[PDB]
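So the structure is just underneath, and the comments pick up after that.
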Amino acid sequence: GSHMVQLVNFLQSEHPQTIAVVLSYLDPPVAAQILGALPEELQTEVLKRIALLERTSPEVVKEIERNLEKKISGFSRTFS
Amino acid sequence: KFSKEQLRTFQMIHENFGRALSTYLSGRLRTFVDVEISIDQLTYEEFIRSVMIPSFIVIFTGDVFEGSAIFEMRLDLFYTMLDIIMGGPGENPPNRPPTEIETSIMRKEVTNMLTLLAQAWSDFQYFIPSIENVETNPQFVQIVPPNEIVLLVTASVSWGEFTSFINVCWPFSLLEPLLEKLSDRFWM
């Protein structure tokens, strides 16, 4: 769909960590999809990271949030 | 052109900026971060070239300030920091220009950082830093004529086997008005 694609074209750029956070909150199967539509250099990476997220920040998330929602044409449930 | 008296003034101030800075980076990075201040006089052209491309540069000013200064951070520390404040460890510093969130999240980080600088100065000239522009390429800033002299403040941010530099470029064309009032008529 149009969602996933914009999210990939967008996420491809960001820090392996930045992706790690976003995808963290995402829906697990939809997580694997994007995580899938990215090259193997980062998959392994983004995934090693997504594993090591004991931490969590309320201002960086709410920052990325207010950043997609004005780049990707509409952030849904997951981040809500 | 700077005095050998006025130089000792700036050493005292900025040395203090490194103390609060040391303690700020430590509270961000979550582990101890030692910071060593070094200061020197250099041509603006001589500084602007010692800046690696690309890097994270932030040209700022204040209310009572006539001109603008530079606050540059080398990308390795920059990306190491971003990694941390996002729930990650920070093991690989990529060599490219920071993105939308990257610069937007790091902007507020250099604002806090910049503030403490303004606080180490509070005894001489209080000012509220108001960041004018951010640029990833140095051969694009050109703050003031390339021949002018600058007070370059260098902060050796070290920890672990890691060690980077934070530079604050204090131009003479911003230091001349408060130079004459504070280090000259009543002091001398």
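Here Swiss-Prot sets the residue numbers for chain B, with the shown residues being 46-233 in order.
If you check the header, you will see the structure was determined by X-ray crystallography, 3.5 Å.
Any Cβ shown, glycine's included, is placed from N, Cα and C.
Going by Swiss-Prot, these are the annotated features:
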type    : residues       : note
MUTAGEN : B:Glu60 to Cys : No appreciable effect on the binding affinity for CheY
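Taking Cβ-Cβ distances under 8 Å and a sequence separation of 6 or more, the neighbours of B:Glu60 (mutagenesis position) in its chain are B:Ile82. A helical conformation is recorded for B:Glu60 (mutagenesis position) in the three-state DSSP classification.
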